[PDB]
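Contents: one structure, followed by commentary.
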Amino acid sequence: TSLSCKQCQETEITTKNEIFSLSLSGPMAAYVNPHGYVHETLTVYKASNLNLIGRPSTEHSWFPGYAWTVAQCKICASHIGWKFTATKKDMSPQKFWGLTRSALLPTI
Ligand SMILES: O=c1ccn(-c2cnc3c4c(ccn23)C2(CCNCC2)CO4)c(=O)[nH]1
Ligand SMILES: [Zn+2]
């Protein structure tokens, strides 16, 4: 139960027992960005070895209620996913992560 950066390979990002379904039609979804490109994601509660980058934004957020910040590998600066943060106190969970499945190992 261990998932790692695909590019540098050594770095543990998260474990499989951190996965959860917030699509509610699965933990694994696919979302389209503004330019029309499709990203196949995986929602997890917790992840580490990630440098965040930029302010949280809600421009075209895939989870309404939440804002997204870009996330990268500490080591190789490879784009892993985004971190989602709630915009009010009442929501739950308050924060989680949406990771690119094709950026992790093993890919599932
Ligand atoms: O919830 C999410 C998570 C990530 N994204 C996302 C992934 N790639 C982009 C992206 C932009 C905005 C959002 N995203 C652009 C649009 C044009 N101006 C620069 C930013 C270019 O690439 C979301 O759209 N929603
Ligand atoms: Zn890496």
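To match Swiss-Prot, the residue numbers of chain A are left as they are there, and the shown ones run 319-426.
So how was this one determined? The header says X-ray crystallography, 2.6 Å.
Quick reminder: no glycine exception, Cβ is built from N, Cα and C everywhere.
Contacts of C326 (Zn(2+) binding site) defined by a Cβ separation under 8 A and a same-chain sequence distance of 6+ are given as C391, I393, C394, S396, in order along the sequence. The Zn(2+) binding site annotation in Swiss-Prot covers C323, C326, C391, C394.
For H378, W380, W386, the entry in Swiss-Prot reads (S)-thalidomide binding site, with the evidence type experimental evidence. Sequence-distant neighbours of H378 ((S)-thalidomide binding site): residues of the same chain at least 6 apart with a C-beta under 8 Å from its C-beta are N351, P352. Under the DSSP three-state reduction, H378 ((S)-thalidomide binding site) is assigned to coil, being neither helix nor strand.
According to Swiss-Prot, the experimentally introduced change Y384 to A is described as follows: Abolishes thalidomide-binding without affecting DCX protein ligase complex activity; when associated with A-386. Sequence-distant neighbours of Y384 (mutagenesis position) (same chain, 6+ residues apart, CB-CB distance under 8 A): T376, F402, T403, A404, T405, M409.
The annotation that Swiss-Prot gives for the mutagenesis experiment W386 to A reads: Abolishes thalidomide-binding without affecting DCX protein ligase complex activity; when associated with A-384. Abolishes pomalidomide-induced change in substrate specificity and abolishes pomalidomide-induced decrease in cell viability that is brought about by increased degradation of MYC, IRF4 and IKZF3. Of all Cβ atoms in the protein chains displayed, 21 besides its own lie within 10 Å of the Cβ of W386 (mutagenesis position).
Ranking the binding-site residues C323, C394 by how many other Cβ atoms lie within 10 angstroms of each Cβ puts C394 at the bottom. The two recorded residues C323 (Zn(2+) binding site) and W380 ((S)-thalidomide binding site) have their Cα atoms spaced 23 Å from each other. Across the structure, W380 ((S)-thalidomide binding site) and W386 (mutagenesis position) place their CA atoms 9 angstrom apart. Close contacts with ligand 1, defined as a Cβ under 6 Å from any of its atoms, occur at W386 among the recorded positions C326, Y384, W386, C391. Apart from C323, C326, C391, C394, the Zn(2+) site neighbourhood in this chain, defined by C-beta within 8 angstroms of the site C-beta centre, holds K324, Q325, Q327, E328, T329, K392, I393, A395, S396, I398.
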